Structures are given as structure tokens and as C-alpha cells.
There are 2 protein chains.
Amino acid sequence: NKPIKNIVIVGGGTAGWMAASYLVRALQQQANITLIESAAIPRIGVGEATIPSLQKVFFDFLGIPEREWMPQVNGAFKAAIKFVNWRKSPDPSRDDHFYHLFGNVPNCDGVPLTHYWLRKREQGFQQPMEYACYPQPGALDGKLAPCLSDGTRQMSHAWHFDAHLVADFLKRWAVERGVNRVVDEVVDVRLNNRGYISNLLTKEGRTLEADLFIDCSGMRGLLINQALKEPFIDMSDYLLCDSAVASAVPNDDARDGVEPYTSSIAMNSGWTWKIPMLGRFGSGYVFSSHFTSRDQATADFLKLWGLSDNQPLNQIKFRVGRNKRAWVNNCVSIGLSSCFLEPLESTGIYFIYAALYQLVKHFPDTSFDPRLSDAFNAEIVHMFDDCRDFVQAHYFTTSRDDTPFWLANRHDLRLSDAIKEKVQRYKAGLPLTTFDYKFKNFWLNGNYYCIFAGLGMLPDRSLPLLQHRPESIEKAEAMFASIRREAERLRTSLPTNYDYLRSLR
Amino acid sequence: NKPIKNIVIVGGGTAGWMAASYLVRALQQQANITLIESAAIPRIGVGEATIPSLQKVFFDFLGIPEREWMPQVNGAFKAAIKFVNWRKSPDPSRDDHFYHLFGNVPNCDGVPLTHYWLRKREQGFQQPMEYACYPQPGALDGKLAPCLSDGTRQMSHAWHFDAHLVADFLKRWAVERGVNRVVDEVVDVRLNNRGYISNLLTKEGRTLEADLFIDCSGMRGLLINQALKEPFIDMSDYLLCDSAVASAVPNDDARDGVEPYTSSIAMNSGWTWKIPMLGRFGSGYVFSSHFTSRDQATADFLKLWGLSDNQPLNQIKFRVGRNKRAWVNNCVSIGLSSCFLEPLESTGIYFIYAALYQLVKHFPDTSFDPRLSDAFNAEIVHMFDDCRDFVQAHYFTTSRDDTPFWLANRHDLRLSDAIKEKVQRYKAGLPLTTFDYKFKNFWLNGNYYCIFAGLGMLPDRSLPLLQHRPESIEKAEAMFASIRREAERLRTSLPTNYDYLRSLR
Ligand SMILES: Cc1cc2nc3c(=O)[nH]c(=O)nc-3n(C[C@H](O)[C@H](O)[C@H](O)COP(=O)(O)OP(=O)(O)OC[C@H]3O[C@@H](n4cnc5c(N)ncnc54)[C@H](O)[C@@H]3O)c2cc1C
Ligand SMILES: Cc1cc2nc3c(=O)[nH]c(=O)nc-3n(C[C@H](O)[C@H](O)[C@H](O)COP(=O)(O)OP(=O)(O)OC[C@H]3O[C@@H](n4cnc5c(N)ncnc54)[C@H](O)[C@@H]3O)c2cc1C
Ligand SMILES: [Cl-]
Ligand SMILES: [Cl-]
């Protein structure tokens, strides 16, 4: 079986240039790669927060160290997601916030600290879960850096960056290593009798041929959905948000500092993201069209940040769900042309490089053994489903009942059996779980606990086992005190996030 | 909710004393534990090989180091399973053997050495997979120790031991730390209107009461099956063997040495185990009653080892399957009273301490929250199913067609969708996967490859990706050469298994 020789990527967004970079890297020899992107169809223009796997899975694989790509794309640090006004009836006189922190929660004699915390709360302990079980939240309040002045990491973290800059940075990297860039527009996809893609017809009359096609054409899915007619499974019965009004907002970094985390500010009919970096923060009101109008949501967004009726905006709508099959015949969909959940928790770009990782692990020859694509397609479903569960958990758990949108999340969502089971185990007092392993069950006990406890849904009781383990309870107190010590050191030890980034220019 | 106070274990076999030890360990305080065992109903008398998790999960948890319990139970080392006459038509003039080795196979640029080996075999490379991808098989042929004279580990391994001695060793350990032993026989189990166990009536007239009951009564399942009437799911449609004829056989260790591995010698209608230790080896012909008679199988067993018609034997039959629920109301089944697959691959005792681990992780209070047992019961099904897949893979993969029994394994077995999927991925050329994580997918790429390749079922082709990675192919050759070096060092470096064990008395 002859190997793949010519690859064509359709799309010049983040997805296409990640695909181009990764593939040019994975395929040392016998690989000609061409990417074509329409000068007249813009990128989506968002996608600026991430999760920890980005470096280990994507950039490391490219051989691009964190200190090299960060300053090139206005990179900033994301130590958490701060959730604001999610907990219940928004009250401007009450501080309703909680963090979803990255990183592992320690175990004490095989039991997560979360569960010793719950036991204490039962005895009247007032401190919130994440402030007792992690050392860094207080520092986040102080908008400090996730690492020392000298660059030594001090807490688990991901990244923020400029979406357009990232795409451009990879475009340069990829082109430099042999990727052929073509600024042009596909207008016809031709299929042989078998149903495979033979070539693309462009607006300037070019005919592009290839063995393998990567569809990174974004939500229109030029190859996978339209040409190959693979159905998209709409899942707006699982999740309500289908729109966003977004913009970049200037920040007075000198007076207000740079927050080392993404913020999720709950709204009337959705929520608003805040992704800070030097000079400004990306922002966007994610909402459901069925509970508010774009006009109405736009006014809410402008009001939230005190913006003016002249502020140019990025109006977006998106589909929620996944292709029935991500890879069909000789076409692999990657990016918005494949699956999407709303930007809560930031899984979009992870879907890109996780899919690319799976693609290489299932790489075909020109005979396109269906066993390979089927195995690939099944991994995508798992990856997507795991995240859909976690995202959904932010919603049907809410105690907010003040608008139709929150009522609908409370009562009207379709839930997978998988999330039902986890919730049932959680409520019973049981701990949840504590790359290939990461792609696998990426969201652990700690993550679900940050969310559930932040939202004010606690288990029915502490673990029955703990009543037999007074020693263990004692050791846990020691671990709590230790955490409290580290928290204090960091306060006087970490530079401000603002100052640290500036020291990176 | 009041905690559990009184626990009664029924059964004095390996299962009961593992339960008693583990529980007395896990439950520091507020735990009274009584074990009752009928002097007139003997233990099963087998169960003498194990897998690597035994130490980390069971003995370590007890605080009993390997050097302390081994000499107490005639412990020996198990570095592998050697399979003899499994490959095809048995021919006394052909050496048909292969090893299933414990331990991980190295990865080269994210691809297991197994797959680089396959690529070489395609070019005419003659050496067998396990001799190229692991350093220790040749040493096993030489019956060497898995560690240096001084006791430094040199290869991954599990253990062999005397079944009765192990049970007795734990009995002493457990009794010494507060377990109450009662030599007596349960004759009636009394249930309240709710259907929970109130107490046990013994033959001497004792009435035993408790909050929690552990059923370790072996295959009769005195509590779970008979009293509580939980159905046992027969799975002799998944696996054919239902009987064994066993005995201990003296060995001339001075002239023949001690093999550092379990042997699996395929027979006409089953297979025969060889579990060596100092002085003798446990052995047993596992067979299907539907393809040979006990009388016939007995004669085959005696002939295999040159035994005499006077040799006293352990005649066994066993059920294959699992309880519909391992834990029902206030009764947890552990051991042969719960699930069993035939002894191929040695999962029996693993089922014991893995279940005990899950029991403590789901430990109840006296209200017996059904969410706990349901979560427990589901983990048991996963554990069992994963092993049933792996065991089944030894059979429907066989190329032997010389008896009805092998024909039946070839064509007539009921296969899970899970094993079908793995096989399909394997055949396509894809790698398979590479405690809580162990219980999870304990059988990895290497294990399945040892088995499949030993049995002579290879993938349809090498990984398409490798054609683009000449560099990677090169590095793999280096790794192969390195493995060959270590193999040579061990040959001149390891003491004989026989000599090493003797140095332990
Ligand atoms: C509101 C919103 C918020 C998000 N927030 C996050 C986040 O916080 N974190 C995160 O990781 N992800 C996020 N995502 C997802 C993320 O934005 C995308 O995964 C990422 O930006 C890559 O998108 P893309 O390249 O597939 O699509 P696009 O940006 O839409 O790129 C499409 C490309 O295909 C080209 N193209 C299309 N059609 C044709 C044609 N017929 N001929 C030629 N060329 C063509 C276009 O010109 C363009 O270059 C968010 C998405 C949305 C919608
Ligand atoms: C042929 C064969 C080979 C095996 N090989 C292996 C192997 O290689 N590796 C491995 O790990 N496992 C193996 N196993 C499994 C292993 O033998 C068992 O898991 C282990 O020995 C524990 O068994 P048990 O204690 O549950 O049952 P048993 O040994 O049958 O113990 C039963 C106990 O319950 C008591 N009892 C019963 N009934 C009553 C009553 N009404 N009143 C009072 N008391 C009572 C009995 O007196 C006895 O003490 C094998 C099993 C078989 C059958
Ligand atoms: Cl996202
Ligand atoms: Cl077994």
C-alpha cells in the first residue's frame, strides 16, 4: 500500500495552522502539505483561553518551548476560571465568587482532601472548599503571577493569548518548514464514483489534488458536511447557548493589574468571559437566542463593561454538537468544522490538537483502511462526550431561578447516563476519579468538586469510612495547615502577574 | 447514621483471611470482626500463582514487606507464563513455546517496540516478538532469578506460593490484631422482613449477629446465592473449562532447577498449569467436561508427569461467571463465592484483594446507602469483564484444530463487543493501551501482543505512520540492540532461581 504523499488543508484559522504545523512535524519525509485559505472569509476571531495540555501535547511536540512562543502572541497565564454570580440570586452586596483551579488535590491515606473538607464543613467549618484544599486562590485574588520572578513554576496553569497572533505565528512556523500556502477560495469539491474527494476547484481556477484532505473550513464544514454530506448532530438539547457578542476591551493594567485567570460572569441568559492579557482582555457574552435577542444581549455586554454604542463588535453564532463521524473517506475534520461545545471551560482548541494527536496515532495509507478511521472516530466521540458532561455539570447544578434561562438549565436539559452516574456517586459522598491518559479522563475529582461546591451543591454526607479513621482525620488537618502555610509564602513571594508579564515585555 | 460496628466473615479460605486481614487493617477503630469457618468443609486447596499487583495492593497495605511473608509461605517468583503447545498442532520434534511477560514494553517516539518488531518481521526478521522486545526471556529459559544475589530487582514479576500456608499466615496475622476466630458451621441464615441478614445459626447452636456480612464461603455462596438468592450468571458460553484435576508434584530441584515462571501446557481438552516452588510444583489439568471425562483427564494428568495410580488427587469443578450483584443488602461476596474465570492468567486472588480494595473505597454505614453498593457492584463488573476479555483472547485466537475442544474455542465462543473491538484494532495494526489506574486496564498492549503473537495471530500490516518516520525506525534499532545487551548481562549476572530461593532457606 502506497503511503500518503499529498495533503491539502482547507482553512487558515487556528485549526488549519495547528493542523499544518503538527502534520509537518509528525511527517518528517514523504509529505507534501498545502493549505488554502480564502482571503475573503475571515477567521472566527476568538479562542484565546486554554487548558494545561496545550504545551505538553501541542507546542512541546513542535519543539517550541513556552518562553519562545508566549511573547510572540501576547501570551498570558491562566491559573483558573473565576466564576462570578453563578452561585445563586446575584446580589451586588454579596461576594459570590469561586475558583475552578487546575492541578491535583492531595490525597490523605487514599482519600482526597475534598472529602476531609466536607467532613469539617459538617461540623460547622466555614471556609470554602477551594480555599482550604488549594494554596493558590488567595494569591489569585491578589492577581499574582503563577511563578517566581525568575520563572520557576509555582502552581499548575494554562494560557491566554491573541487568537490572530497565534494563527499567524504558526503560519510562519509551518510555511518555513515546507508548507505551501495558497490564498484562494474553494468553490467546488469534486467526488469520484466511490465518494472520495478527488480535487478542489478554486475561484481563480486552480485545481488542487491530494491523497488526504483536512477540513479546517470552520463551521460551514466545506468538505465534511457539504461535499461529503456527513450529518452534524445538533445537541442544543444538551446545551442552550448558541450565540456570542464579543470584543476586546482595553485595560488600565497600571491601576488594576492583570488577572491571572479567566473570569466567567453569569448573565441573565448566558455568561460573559473575561480573558485578560497585557493591555486588554478579550470578552464575550455567550447567550441563548431562545431567551434573549442579540440586540438585547449586545446592550447587556456594552453595559457590563461601560462600552459605547460606537464600540465595534464581533457578532457570532455557533452550532453545538459533533459530526456523526469526524473522519469520512479521505477527509478529516479538525476544529469548528468538527465538534463544538460553548467556550465554558475552554475545550475548543484542545479539541484541535487532541484530534491531531489522534489523527497521527491512526494515520492512514492511500487504501484508507476503515478500521483506522472508525477507531479514530470513536476516540473523538469519547473526548467530546467527556467534555460535554463536564460543561453540562456547570448548568443543571445551578440554584439560580431568577430568569427563564437558568430555570431551563435547572430542569429542561437532556442529560447523558454518564453524567447522571457521576452526580449520583458525588452526592453519595464518593470521590470521582483521582497523554493517552489525559485524553482519557481529563476531568478529575478536584475539577468536579470545584464546580459542584462553588455552585452550592454538596454531597449528602461525608464518607462513612472516615468515622473509622481518626488518625487519617488528624493527618488531613496537618495537610490543611501545610496548605495554609504555602498560601502565606506565595502572598509575600510571588510577583504581580502584571509585573511578571512586563518582564517578558 | 451509626457506623458499622460488628462484621462477620463466613469462610476460612484464602478469601476469608484476606478479607479479615485487610478489614482489620482498614478499620482502625470501631470495628469488631469475627470469622467462622467449618472444620468439616475444606478449603479449595489451590490458588498458588498471582500477578504483580499483589504486593502493592494487598501486602503493602497490610504493612507486610515481601521479604517477611515470602519465606513463611514457600514463596517463589513468577516472571512470566510460558505457553507450551498452544501455537498449533503439537509436534514433539518442534519447540513450540512463548512467554507472556509482565512489565512494560518501551515506546520509541510514541510507538511501542512491538510495532517496530512487526515492521522488521515483514522484511523477513525471524526472531520472535518477546525475545526482541524484552530482555529477560532468555534468562527465563536458563531458569535464573528475577533479581541479583543481593536482592535487587532486575525484572517485573509476581509470585507463587503454598495456598494453605498463605491462608494460615494471614490467619495468624489477623487473629493477632483482634479478629475473632470461630471453628463452626453455618446451617441457617435468618432474614428480617426487609430481606437483610440478621444472624447465622451454627451447628453447635451459636447465634452470630453483625451489621455487615462478608460471604467467603466459596462456590456454594452460603449467604449471597442461597440465603439472599442473588442469581449467578453462568458464562460457560464465554469459556469452556469447568473442571480441574490437581496435585503437588515433587521436583528434583538439584538436577532440574526451579523455573521462575508459571507454565501453561495445552492439552487435548484444556491445559495444565505448572507452578514451581522449592521442592515441588503445584499442577493441574484444567478441562471441559463436555469434551473429556474426569476419568480420561485424570489419566492424561498422571501420564503428563509420570505419576502413579496411587497418587492422591484434588478433583475439582468450578462455575464460570459472576453474581448478578456482588454486594446485596448487607452482604458482600468476596472470593469463589463471587466471580471466577478459569485459572489461566491467574486472576482469582486478584479478584479477592481488588474487591476488598473497592469495598473499603465504598464502605457503608448501617443505613446501607444503595448508591454505595451499586457503585461497588459496577466496579466488580468492570474488573471481571476486563479479565474475561483477556482470558478469552487466549482461546478464540488459537490455530489448533486437532480436537473438538480447540475447534470449539476457535468457532463456538460468545464474544463481548469489547474484545471484538480490540482484536479489530490489533489486526488493523493499531497499538492497544500503553491502583485505580491498574484496576482500570490492567492488560496493556504488551500483554495482548505476547498472547496474540505467541499464538501466531499477527496484524495485517505495520503502522502506516512508520513509512514517514525513518529516523524513528533507526532509534528503534538502537533500542533493540540495547535490549540485546541487557539480555547478555543478565545471563552472566543473575543467580539461578533455585540458588537464590535457597539463599532464602
Ligand atoms: C464564541 C467562541 C468562543 C470560543 N472561545 C474559545 C476559548 O476560549 N478557548 C478555546 O480553546 N477555543 C475557543 N473557541 C473555539 C475556537 O475559536 C476555534 O476552535 C479556533 O479558533 C479554530 O477555529 P477554526 O480555524 O476551525 O475556524 P475559523 O476561525 O472559522 O477558520 C475558518 C478558516 O477556513 C477558511 N475557509 C473557509 N471556508 C472556505 C472556502 N470555501 N474556501 C477556502 N477557504 C475557506 C476561512 O477563510 C478561515 O481561514 C471559541 C469559539 C467561539 C465561536
Ligand atoms: C482449579 C482452581 C485453580 C485456581 N488457580 C488459581 C491461581 O493460580 N491463582 C489465583 O490467584 N487463584 C486461583 N484460583 C482461585 C483461588 O483458588 C481462590 O480465589 C482462593 O483460593 C480463595 O478461595 P475461597 O476462600 O473463596 O474458597 P474456599 O477455598 O472454597 O474456602 C471456603 C471456605 O468457606 C468455608 N465454609 C463454607 N461454607 C460454609 C458453612 N455453611 N459454614 C461455615 N463455614 C463454611 C469453608 O470451610 C472454607 O473455609 C483457582 C481456583 C480453582 C478452583
Ligand atoms: Cl471553547
Ligand atoms: Cl485464577
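Following Swiss-Prot, chain A residues are numbered 2-435, 447-517, in order.
Per deposition record, X-ray crystallography, 2.3 Å.
The backbone N, Cα and C atoms fix where each Cβ goes, and this holds for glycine too.
Annotated features, as they stand in Swiss-Prot:
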- A:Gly13, A:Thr15, A:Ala16, A:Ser39, A:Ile42, A:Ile45, A:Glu49, A:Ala50, A:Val187, A:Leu337, A:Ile350: FAD binding site (BINDING)
- A:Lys79 to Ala: Loss of halogenase activity (MUTAGEN)
- A:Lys79: active site (ACT_SITE)
- A:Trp272 to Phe: No change in halogenase activity (MUTAGEN)
- A:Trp272 to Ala: No change in halogenase activity (MUTAGEN)
- A:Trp274 to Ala: No change in halogenase activity (MUTAGEN)
- A:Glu346 to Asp: Loss of halogenase activity (MUTAGEN)
- A:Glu346 to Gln: The catalytic efficiency decreases by about two orders of magnitude, however the binding affinity is unchanged (MUTAGEN)
- A:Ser347 to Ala: Does not completely abolish halogenase activity (MUTAGEN)
- A:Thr348, A:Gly349: chloride binding site (BINDING)
Which residues, sitting 6 or more apart from A:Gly13 (FAD binding site) on the same chain, put a CB under 8 Å from its CB?
A:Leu36, A:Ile37, A:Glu38, A:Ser39, A:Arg44, A:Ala168, A:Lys172, A:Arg182, A:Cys217
Which of these recorded positions (A:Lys79, A:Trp272, A:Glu346, A:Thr348) have a C-beta closer than 6 Å to some atom of ligand 1?
none
Top Cα neighbour of A:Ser347 (mutagenesis position) in the set of recorded positions A:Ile42, A:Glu49, A:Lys79, A:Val187:
A:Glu49
Can you give the distance in Å from the Cα of A:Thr435 to the Cα of A:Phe447, which flank 11 unmodelled residues?
15
Considering all pairs of residues in A:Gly13, A:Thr15, A:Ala16, A:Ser39, A:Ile42, A:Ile45, A:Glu49, A:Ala50, A:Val187, A:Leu337, A:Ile350, annotated in the record as contacting FAD, what is the maximal C-alpha distance expressed in whole angstrom?
30
Any of the recorded positions A:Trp274, A:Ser347, A:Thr348, A:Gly349 with a C-beta atom under 6 A from ligand 3? Give them in order, or none.
A:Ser347, A:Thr348, A:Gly349
Candidates A:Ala16, A:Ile42, A:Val187, A:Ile350: member of the binding-site residues with the richest Cβ shell (10 Å):
A:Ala16
Nearest to A:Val187 (FAD binding site) in three-dimensional space, by Cα, is which of the recorded positions A:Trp272, A:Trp274, A:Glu346, A:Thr348, A:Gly349?
A:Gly349
Give me the count of other Cβ atoms within 10 A of the Cβ belonging to A:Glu49 (FAD binding site).
33
Find the one among the binding-site residues A:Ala16, A:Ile42, A:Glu49, A:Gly349, A:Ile350 whose C-alpha lies closest to that of A:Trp274 (mutagenesis position).
A:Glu49
Going by DSSP, is A:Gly349 (chloride binding site) sitting in a helix, a strand, or coil?
helix
Between A:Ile350 (FAD binding site) and A:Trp272 (mutagenesis position), how many Å separate their Cα atoms?
20
Quick one: give me the count of other CB atoms within 10 A of the CB of A:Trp274 (mutagenesis position).
24
Residue pair A:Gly349 (chloride binding site), A:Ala16 (FAD binding site) - Cα distance, angstrom, rounded:
10
Can you see whether DSSP assigns A:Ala16 (FAD binding site) to helix, strand or coil?
helix
Cβ neighbours of A:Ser347 (mutagenesis position) where a neighbour is any other Cβ within 10 Å:
23
